[PDB]
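Asker: Handing you this structure, nothing more for now.
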Amino acid sequence: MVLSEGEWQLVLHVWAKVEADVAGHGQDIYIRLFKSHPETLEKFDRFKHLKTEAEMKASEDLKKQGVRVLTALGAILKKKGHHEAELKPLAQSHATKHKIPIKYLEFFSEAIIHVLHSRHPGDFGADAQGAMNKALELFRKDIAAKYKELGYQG
Ligand code: HEM
Ligand SMILES: [Xe]
Ligand SMILES: [Xe]
Ligand SMILES: [Xe]
């Protein structure tokens, strides 16, 4: 699969808004993920103790984690599909250390889309959401292929 330049521009234009406050967006995305799919929280040794949205919002380490994750994803999106080098260390760590199944990456993608739809109706109409879906699908497809090379069915 290949996104058009126009599709990449829809992705990058909503990402520009995320970058006004990446920390706030990261909190919202993690909170949505953990509420919609509580099982995902179990993968985080450092965060699995958090009991409520209030506790999640108050967690400085969770905030920092959200910034790290969204910055790494942003770097990937800015490559517009040319992300082989960026994907290698992520695929290895998530396959082998963190043990994150592709289904959890799907849940995370769903959380991103939900938050962008909520926060950014001005840059996340139907065409833009379709472009972001395509970009995240591409990312997951490429991660899944690397998972397989790395010896992880996940
Ligand atoms: C776009 C998708 C994702 C990106 C770009 C991403 C990125 C990152 C980065 C950059 C790190 C720190 C470096 C590393 O260990 O590789 C990390 C750590 C981690 N990731 Fe992900 N991640 C994604 C999805 C997920 C999902 C869906 C889960 C679980 C449901 C997950 C679980 C973890 C865990 C448990 C750590 C270690 C956290 C800690 O240090 O406390 N990741 N991720
Ligand atoms: Xe996040
Ligand atoms: Xe990942
Ligand atoms: Xe993703």
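Each residue, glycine too, has its Cβ placed from N, Cα and C.
Straight from Swiss-Prot, here's the annotation block:
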BINDING   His94  heme b binding site
VARIANT   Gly122 to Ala  In metmyoglobin
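Have a look at these and tell me how they're positioned relative to everything else.
Answerer: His94 (heme b binding site) carries a helical DSSP state (H, G or I). For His94 (heme b binding site), applying a Cβ distance below 8 Å and a minimum sequence separation of six or more within one chain yields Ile100, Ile143, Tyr147.
Around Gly122 (variant position), taking its Cβ as the centre, 10 other Cβ atoms fall within 10 Å, counting all chains.
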